[PDB]
Amino acid sequence: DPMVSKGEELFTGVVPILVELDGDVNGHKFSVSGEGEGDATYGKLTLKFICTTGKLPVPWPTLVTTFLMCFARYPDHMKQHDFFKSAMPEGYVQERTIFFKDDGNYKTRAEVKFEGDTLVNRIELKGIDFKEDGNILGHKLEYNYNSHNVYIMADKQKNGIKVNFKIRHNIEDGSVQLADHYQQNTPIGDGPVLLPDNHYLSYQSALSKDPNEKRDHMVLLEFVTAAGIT
């Protein structure tokens with residue numbers, strides 16, 4: 001299927017990634033740069049994020065979902081349902097509202113596209129209504145991350161997809177801070193895209209630190225595999 005081919009030839013081996021984020025959460029301004037590489041054959045992303053403006057005013061874990069669904073490993077039987085690679089190289093927009101239960105919300109707007117050989121994720125993030133002393137602005141979340149499944153459905157009237165899912169962030173006391181994610185993606189180009197049957201992506205995420213890095217930063221290893229169409 002030459003539409004499948006177009007995605008395969010773009011994603012074949014290891015593809016460099018650049019991420020750039022501009023953020024304002026309750027008027028705490030910050031910027032994050034990330035670099036690393038994706039290997040869609042294995043659903044594998046390896047990334048290091050640096051807060052280039054100093055101390056990151058929110059917990060690193062709360063930005064993980066915002067910081068590349070095009071690197072998902074779609075099994076062979078599901079390749080006709082991979083919207084994300086089908087929109088490349090021109091790319092897609094990914095927008096979210098992330099509601100932190102009993103606290104504020106993030107609103108994010110991203111553009112994911114090729115710039116030459118490099119796959120780039122340009123993000124603006126606005127956080128409003130956060131509590132001073134709450135789990136987010138008060139840095140009360142643990143530096144770890146749970147596995148979650150993300151359910152993708154077509155958003156046919158918009159030629160794109162929509163996704164709704166819950167992330168549970170462990171709080172330092174043993175409890176959990178729920179982050180309800182609403183998401184919409186639309187292609188940037190005029191070209192056709194693959195609109196998927198309902199299915200999910202299965203995420204595994206591991207957070208670490210560069211022992212040689214003095215800046216405020218996050219090392220992120222993620223594995224992402226499509227499933228749920230047998």
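The chain as shown is numbered from 1 upward.
Quick check of the header: X-ray crystallography, 1.5 Å.
For all residues, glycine too, the Cβ spot is worked out from N, Cα and C.
Looking at Swiss-Prot, you'll find the mutagenesis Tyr145 to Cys noted as follows: In mut1.9; shifts fluorescence lifetime from 3.03 to 2.74 ns. Among the mutagenesis experiments that Swiss-Prot reports, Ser147 to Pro is described with the note: Increases fluorescence at warmer temperatures such as 37 degrees Celsius. The mutagenesis experiment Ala206 to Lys is recorded by Swiss-Prot, whose note states: Abolishes the tendency to dimerize and leads to monomeric fluorescent proteins. Looking at Swiss-Prot, the entry for mutagenesis of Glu222 to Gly says: Suppresses the 399 nm excitation peak, leaving only the longer wavelength peak at 475 nm.
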Around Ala206 (mutagenesis position), how many other CB atoms lie within 10 A of its CB? 11
Suppose we draw a 10 Å sphere around the Cβ of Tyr145 (mutagenesis position). How many other Cβ atoms does it contain, all chains included? 21
Nearest recorded site to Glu222 (mutagenesis position) by CA-CA distance, among mutagenesis positions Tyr145, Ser147, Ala206: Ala206
Tell me, how many other CB atoms lie within 10 A of the CB of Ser147 (mutagenesis position), whichever protein chain they belong to? 9
Rounded to the nearest Å, what's the C-alpha distance separating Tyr145 (mutagenesis position) and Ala206 (mutagenesis position)? Just drop the number here, would you? 6
Other than its own, how many Cβ atoms are within 10 Å of the Cβ belonging to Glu222 (mutagenesis position)? 21
